[PDB]
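Structure first, then comments.
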Amino acid sequence: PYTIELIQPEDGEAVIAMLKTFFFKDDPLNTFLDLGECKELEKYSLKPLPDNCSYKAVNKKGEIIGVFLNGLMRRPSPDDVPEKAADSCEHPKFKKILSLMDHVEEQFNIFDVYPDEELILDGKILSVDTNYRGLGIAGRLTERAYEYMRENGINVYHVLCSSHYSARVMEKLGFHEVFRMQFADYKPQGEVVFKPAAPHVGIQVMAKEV
Ligand SMILES: CC(=O)SCCNC(=O)CCNC(=O)[C@H](O)C(C)(C)COP(=O)(O)OP(=O)(O)OC[C@H]1O[C@@H](n2cnc3c(N)ncnc32)[C@H](O)[C@@H]1OP(=O)(O)O
């Protein structure tokens, strides 16, 4: 028995406490790097909350057992000056993750796929408490976003997945791949950076039109 609720500003600390327990330690890239204390990821996670489209799964006792943090993304302006997220980061491990994200964006722009769309929903952080996994909570979090999308005329939900494991979950939920890159092929300075276990494979950007 759990509820799916909009994350409020006063929920920030509780969301961060939950993420520190699970996501910071068990996202495949975070665990590969042994991220440790990372105020940069805390900042990254809190950023989308004021967009009012992030959701928490809450058990009967009132504890957060899952979150899907989402933000609105807008088509780059005609006069856009693109920035690398990695430039303003002092945490060497998180900088590797941000550099990977920057690289993906250099190679693939979701807005090229959907020329008529100005605003797309971006699924930024998805995490479920270990003891509540395999119960469909990820799907129920995701489905709550469809409500927001309907209410606001948003057609596309975009989710960068850090492993084939999570991409498979999104596939089950009706998303399809729009871009992929193997970790073995990511060599920004000529050498492999990420070498997690073979089943992870690489990143996949997943999309659904709702
Ligand atoms: C944008 C981003 O954040 S990408 C990164 C996504 N987040 C992570 O990788 C963090 C670590 N992983 C997690 O927190 C979770 O595994 C999630 C969020 C990916 C999935 O959440 P869940 O609510 O468990 O999803 P779901 O119920 O669909 O289970 C997914 C699969 O996990 C497997 N599974 C079954 N039981 C368990 C369990 N006890 N523990 C873990 N996995 C299980 C199954 O393969 C299951 O698929 P199936 O039910 O269709 O057969």
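Per Swiss-Prot, chain A residues shown: 56-265, in order.
Going by what the header records, the deposited coordinates were determined by X-ray crystallography, 1.3 Å.
A Cβ is built for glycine as well, from the same backbone N, Cα and C atoms used for every other residue.
When secondary structure is read from DSSP and collapsed to three states, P83 (mutagenesis position) falls in the helix class. Listed in Swiss-Prot is the mutagenesis experiment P83 to A, annotated as follows: Reduces catalytic activity.
DSSP gives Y99 (mutagenesis position) a helix state. Looking at Swiss-Prot, you'll find the mutagenesis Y99 to A noted as follows: Reduces catalytic activity.
One mutagenesis experiment catalogued in Swiss-Prot, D177 to A, is accompanied by this note: Does not affect catalytic activity. Within 10 Å of the Cβ of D177 (mutagenesis position) there are 19 other Cβ atoms, across all protein chains. A strand conformation is recorded for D177 (mutagenesis position) in the three-state DSSP classification.
Per Swiss-Prot, the feature domain 'N-acetyltransferase' maps to 181-254; the stated evidence is sequence analysis.
Under the three-state DSSP scheme, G189 (acetyl-CoA binding site) falls in the coil class. Listed in sequence order, there are no same-chain residues at least 6 apart in sequence whose CB falls under 8 Å from the CB of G189 (acetyl-CoA binding site). The acetyl-CoA binding site annotation in Swiss-Prot covers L181, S182, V183, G189, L190, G191, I192, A193 and is backed by experimental evidence.
In this chain, no residue six or more apart from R188 (mutagenesis position) has a CB-CB distance below 8 Å. Among the mutagenesis entries in Swiss-Prot is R188 to A, noted as: Reduces catalytic activity.
For the mutagenesis experiment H213 to A, the note given by Swiss-Prot reads: Does not affect catalytic activity. Taking the Cβ of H213 (mutagenesis position) as reference, residues of its chain lying under 8 Å away and at least six apart in sequence are, in sequence order, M128, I165, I175, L176, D177, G178, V233, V260, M261, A262.
Note on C216 (mutagenesis position): other Cβ atoms within 10 Å of its Cβ, all shown chains, come to 23. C216 (mutagenesis position) falls within a strand segment according to DSSP. Here Swiss-Prot notes a mutagenesis experiment, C216 to A, with the remark: Does not affect catalytic activity.
Listed in Swiss-Prot as a mutagenesis experiment, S217 to A is described as follows: Reduces catalytic activity towards tryptamine. On its own chain, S217 (mutagenesis position) has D82, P83, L84, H255, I258 as residues at least 6 apart in sequence with a Cβ closer than 8 Å to its own Cβ.
One entry in Swiss-Prot concerns the mutagenesis experiment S221 to A. Its note says: Reduces catalytic activity towards tryptamine. A sphere of 10 angstroms centred on the C-beta of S221 (mutagenesis position) encloses 20 other C-beta atoms.
In the structure as shown, the Cβ atom of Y241 (mutagenesis position) sits within 10 Å of 17 other Cβ atoms. Swiss-Prot documents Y241 to F as a published mutagenesis change and attaches the note No effect on the catalytic activity towards tryptamine.
Looking at Swiss-Prot, the entry for mutagenesis of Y241 to A says: No effect on the catalytic activity towards tryptamine.
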Other CB atoms, at most 10 A from the CB of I192 (acetyl-CoA binding site): 21
Structural state of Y241 (mutagenesis position), classified by DSSP into three states: coil
Cα-Cα distance linking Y241 (mutagenesis position) and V183 (acetyl-CoA binding site), given in Å to the nearest integer: 28
